[PDB]
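**Student:** Would you mind keeping the following structure in view while I ask a few things?
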Amino acid sequence: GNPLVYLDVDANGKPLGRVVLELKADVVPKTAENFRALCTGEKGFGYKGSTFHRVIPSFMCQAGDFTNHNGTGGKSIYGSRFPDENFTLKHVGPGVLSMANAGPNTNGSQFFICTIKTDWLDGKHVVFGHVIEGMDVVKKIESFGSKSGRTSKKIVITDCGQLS
Ligand SMILES: CSCC[C@H](NC(=O)NCc1ccc(N)cc1)C(=O)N1CCC[C@@H]1c1ccccc1SC
């Protein structure tokens, strides 16, 4: 079946809880595998210890820049960047998990969790999963964002891994 992975999140050192994500390996196997392996840290690098660096209320929460911590960095398990696999899944509503990018075919490790339907991103960002449990945690993260994307607390992925 499709992998289940988790992110445990703190804000200013206080635990917020766990977000559990289903990765749609049935539809986007290459994109799902990249995220799965970055969660386990099995290639020697990954998301553990990195931050949600850009959070915009009523839009999305963005994370995954584990090299530069500012939205310029990250890398995939395949190389620095990899192509857009497909655009089959859509940004249907809150809880969608999608790849951040710097234009066509520039996927690395940065990702976002939507807090609304972001249909204008369909065909531009590769959707590859959804939140199974922990939308309450995502809403807490959202509450620490701002229009500029700057967070009012330091939001850290303290642990992550694979459940099944
Ligand atoms: C129009 S701004 C460029 C798109 C933007 N990119 C980045 O935040 N960071 C650049 C980046 C660099 C390397 C990699 N691998 C991934 C992303 C991005 O992926 N996203 C995901 C949702 C939040 C943000 C975004 C998308 C569309 C419109 C606005 C925004 S944020 C104001």
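Residue numbering in chain A adheres to Swiss-Prot, whereby the residues present occupy positions 44-207 in order.
Header lists the method as X-ray crystallography, 1.5 Å.
Any Cβ shown, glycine's included, is placed from N, Cα and C.
In Swiss-Prot, the entry for mutagenesis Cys203 to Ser states: Blocks Ca(2+)-induced mPTP opening and reduces hydrogen peroxide-induced cell death. The structure shown retains the original residue.
In terms of burial and nearby residues, how do these features look in this structure?
**Tutor:** Other Cβ atoms within 10 Å of the Cβ of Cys203 (mutagenesis position) number 22 in total over all chains.
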**Student:** Please report the DSSP secondary structure of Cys203 (mutagenesis position), reduced to three states.
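**Tutor:** For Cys203 (mutagenesis position) - judged by DSSP and reduced to three states - the answer is strand.
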